[PDB]
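Okay, so here's the structure we're looking at.
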Amino acid sequence: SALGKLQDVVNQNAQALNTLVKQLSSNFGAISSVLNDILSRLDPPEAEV
Amino acid sequence: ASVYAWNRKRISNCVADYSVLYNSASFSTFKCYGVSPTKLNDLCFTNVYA
């Protein structure tokens, strides 16, 4: 644990990137989190929503 | 069937042409939920029940 100050910065940046990548898996209230599924399932008036 | 004893049929292992159903003028009500009616031929389905 001698080099913990640099490893803390590395871990924080990697965890922020992992959270940003993980946020793509959330649908945020939509029917699906995948854009291609919505574009292949729905007409553009409701796929727009 | 009657509505209290509604019949359920499994649809599986076949190719479904929904363009001859949706373009038919025989059906007064055609309401699709969660899928567009014109996108039906472009999708493949599992566990189809009628």
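Here chain A follows Swiss-Prot for its numbers: 943-991, in order, are the residues you see.
Each residue, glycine too, has its Cβ placed from N, Cα and C.
Here the residue is the original one, while Swiss-Prot reports the natural variant A:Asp950 to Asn with the comment In strain: Delta/B.1.617.2, Mu/B.1.621. Counted within 10 Å of its Cβ, the other Cβ atoms near A:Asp950 (variant position) come to 10, all protein chains included.
Here the residue is the original one, while Swiss-Prot reports the natural variant A:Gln954 to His with the comment In strain: Omicron/BA.1, Omicron/BA.2, Omicron/BA.2.12.1, Omicron/BA.2.75, Omicron/BA.4, Omicron/BA.5, Omicron/BQ.1.1, Omicron/XBB.1.5, Omicron/EG.5.1. The local packing around A:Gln954 (variant position), expressed as other Cβ atoms within 10 Å of its Cβ over all shown chains, amounts to 10.
Residue density at A:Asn969 (variant position): 10 other Cβ atoms are found within 10 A of its Cβ, drawing on all protein chains shown. Looking at Swiss-Prot, you'll find the natural variant A:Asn969 to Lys noted as follows: In strain: Omicron/BA.1, Omicron/BA.2, Omicron/BA.2.12.1, Omicron/BA.2.75, Omicron/BA.4, Omicron/BA.5, Omicron/BQ.1.1, Omicron/XBB.1.5, Omicron/EG.5.1.
Cβ-based neighbour count (10 Å, all protein chains) for A:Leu981 (variant position) stands at 11. DSSP assigns A:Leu981 (variant position) to a helix in the three-state reduction. Here Swiss-Prot describes A:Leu981 to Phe as a natural variant; the accompanying note says: In strain: Omicron/BA.1.
Recorded in Swiss-Prot as a natural variant, A:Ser982 to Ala carries the remark: In strain: Alpha/B.1.1.7.
Cβ neighbour count for A:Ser982 (variant position): 14 (other Cβ atoms within 10 Å of its Cβ, all protein chains included).
In the three-state DSSP reading, A:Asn969 (variant position) counts as coil.
Among the variant positions A:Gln954, A:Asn969, A:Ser982, the ones with a Cβ under 8 Å from a Cβ of chain B are A:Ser982.
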